[PDB]
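Data block below; observations after.
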Amino acid sequence: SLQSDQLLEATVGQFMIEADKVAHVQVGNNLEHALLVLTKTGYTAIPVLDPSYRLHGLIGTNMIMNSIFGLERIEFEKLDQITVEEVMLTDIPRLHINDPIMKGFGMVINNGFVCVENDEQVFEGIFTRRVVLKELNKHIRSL
Amino acid sequence: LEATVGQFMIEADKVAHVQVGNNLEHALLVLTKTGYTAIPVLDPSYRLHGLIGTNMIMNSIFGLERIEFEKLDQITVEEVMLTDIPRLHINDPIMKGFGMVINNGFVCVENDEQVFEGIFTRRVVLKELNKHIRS
Ligand SMILES: Nc1nc2c(ncn2[C@@H]2O[C@@H]3COP(=O)(O)O[C@H]4[C@@H](O)[C@H](n5cnc6c(N)ncnc65)O[C@@H]4COP(=O)(O)O[C@H]3[C@H]2O)c(=O)[nH]1
Ligand SMILES: Nc1nc2c(ncn2[C@@H]2O[C@@H]3COP(=O)(O)O[C@H]4[C@@H](O)[C@H](n5cnc6c(N)ncnc65)O[C@@H]4COP(=O)(O)O[C@H]3[C@H]2O)c(=O)[nH]1
Ligand SMILES: Nc1nc2c(ncn2[C@@H]2O[C@@H]3COP(=O)(O)O[C@H]4[C@@H](O)[C@H](n5cnc6c(N)ncnc65)O[C@@H]4COP(=O)(O)O[C@H]3[C@H]2O)c(=O)[nH]1
Ligand SMILES: Nc1nc2c(ncn2[C@@H]2O[C@@H]3COP(=O)(O)O[C@H]4[C@@H](O)[C@H](n5cnc6c(N)ncnc65)O[C@@H]4COP(=O)(O)O[C@H]3[C@H]2O)c(=O)[nH]1
Ligand SMILES: [Cl-]
């Protein structure tokens, strides 16, 4: 455990949720698969990788619903006809594992989580608001 | 800080919500159109009954192998909404709200009469903490 005066020398990677605990899907998976992963894991948005573990975007329940809401009914038969790549968000913030934690703190003001990558955009984890708030609450209650 | 939750909350007039007495088709429509992933459930006197969100809706119609969208108009918001939720008062110290958003993306705020007055969000907390940290 770090002391308060060390927290800003820390890196994103030291506090991220590591990739092997992160639910994610792939660019070529269909929306039925992505919706099932979102629903079973209980998350509203998760990262999207390719088969080489490169980070490409985010997919969420709201995006999927907006793709299948029809005029008169929910067109669920389209879920397995559409790929994640066609509807995912690609305009996403990114952190590097070696970025200073203060950069991560700033980015979660406007983002519930931020994806973390190594070199070459290889996915490494996510940097969440809960981790920031848990840590900052500890250090304010001590100070 | 010496400030209160009420000084930093998002006021109720800005808050998307679902009215009691509606079904999940309506709730899912409101969540989808507004883009919010979870929002308060209120009655017409603006008292707070629970929270409703897309994760709870999808899980409530998660069948054997598929999400059963056709059932949404058969299920009430009340049957699915989360009711075991924290609540803040407008004069609670801000540190109480800070602790409550560790595990909650937002916490509802009520007044003296238990009428809904706003939500205390992680963004407002993080915005103030960043300013206080950076100073
Ligand atoms: N009590 C409780 N709270 C939960 C649970 N799952 C999530 N939460 C809380 O809800 C917040 C919002 O979840 P989200 O699904 O809308 O956004 C989540 C989700 O989009 C993503 N995320 C978090 N952990 C993830 C993970 N392990 N894999 C994939 N995505 C993940 O990061 C966002 C922010 O996570 P967080 O931990 O800071 O805040 C959670 C967390 O505090 C849960 O099962 N129970
Ligand atoms: N809960 C909530 N938060 C919101 C809402 N609108 C904005 N926010 C939050 O405030 C930040 C600043 O919003 P802004 O309108 O002052 O600047 C916005 C705006 O200038 C632009 N932008 C974002 N989404 C846009 C969009 N959909 N269309 C056009 N411009 C958009 O990018 C800025 C940063 O957006 P962001 O999502 O990273 O951060 C938001 C976001 O975290 C909102 O309606 N609800
Ligand atoms: N605590 C608090 N601050 C507020 C509130 N309304 C406005 N503000 C402040 O005034 C600025 C301009 O508000 P706006 O409604 O004209 O644009 C807002 C609004 O359009 C949107 N937004 C942010 N959080 C939102 C939220 N939770 N719900 C809906 N819209 C939201 O983002 C814009 C920029 O937010 P900001 O926090 O950077 O600056 C706010 C913020 O500093 C409010 O209800 N509570
Ligand atoms: N640019 C932009 N950013 C947005 C918008 N809506 C949300 N955001 C951002 O995404 C975060 C997660 O939103 P959410 O819908 O998953 O959870 C939201 C939602 O569940 C709820 N919430 C926030 N503003 C609300 C509002 N005005 N009405 C109802 N519920 C609201 O509080 C959660 C945390 O809000 P926040 O402002 O700290 O973080 C937002 C905010 O930073 C939006 O319309 N535009
Ligand atoms: Cl959040």
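The residues of chain B that appear here are 10-144 by Swiss-Prot count, in order.
Method on record in the header is X-ray crystallography, 1.5 Å.
The backbone N, Cα and C atoms fix where each Cβ goes, and this holds for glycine too.
The 3',3'-c-di-AMP binding site annotation in Swiss-Prot covers B:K23, B:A25, B:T46, B:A47, B:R131. DSSP assigns B:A47 (3',3'-c-di-AMP binding site) to a strand.
Marked as domain 'CBS' by Swiss-Prot: B:18-78.
Counting Cβ atoms from all protein chains shown, B:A25 (mutagenesis position) has 13 others lying within 10 Å of its own Cβ. Record note (Swiss-Prot), mutagenesis B:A25 to G: Binds c-di-AMP, but interaction with RelA is weakened and not affected by c-di-AMP; when associated with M-132. The unchanged residue is displayed.
For B:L38 (mutagenesis position), no same-chain residue 6+ apart in sequence has a C-beta under 8 angstroms from its C-beta. B:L38 (mutagenesis position) carries a helical DSSP state (H, G or I). Where Swiss-Prot documents B:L38 to F as a mutagenesis experiment, the accompanying text is: Binds c-di-AMP. Abolishes the ability to bind RelA. Is still able to bind PYC, but cannot activate it.
Among the mutagenesis results in Swiss-Prot, B:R132 to M has the note: Binds c-di-AMP, but interaction with RelA is weakened and not affected by c-di-AMP; when associated with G-25. The residue drawn here is the original one. The local packing around B:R132 (mutagenesis position), expressed as other Cβ atoms within 10 Å of its Cβ over all shown chains, amounts to 17.
Contact annotation for chain A: of the listed recorded positions (B:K23, B:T46, B:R131, B:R132), B:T46, B:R131, B:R132 place their CB atoms under 8 A from a CB atom of that chain. Neighbour density for B:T46 (3',3'-c-di-AMP binding site): within 10 A of its CB lie 17 other CB atoms from the protein chains shown.
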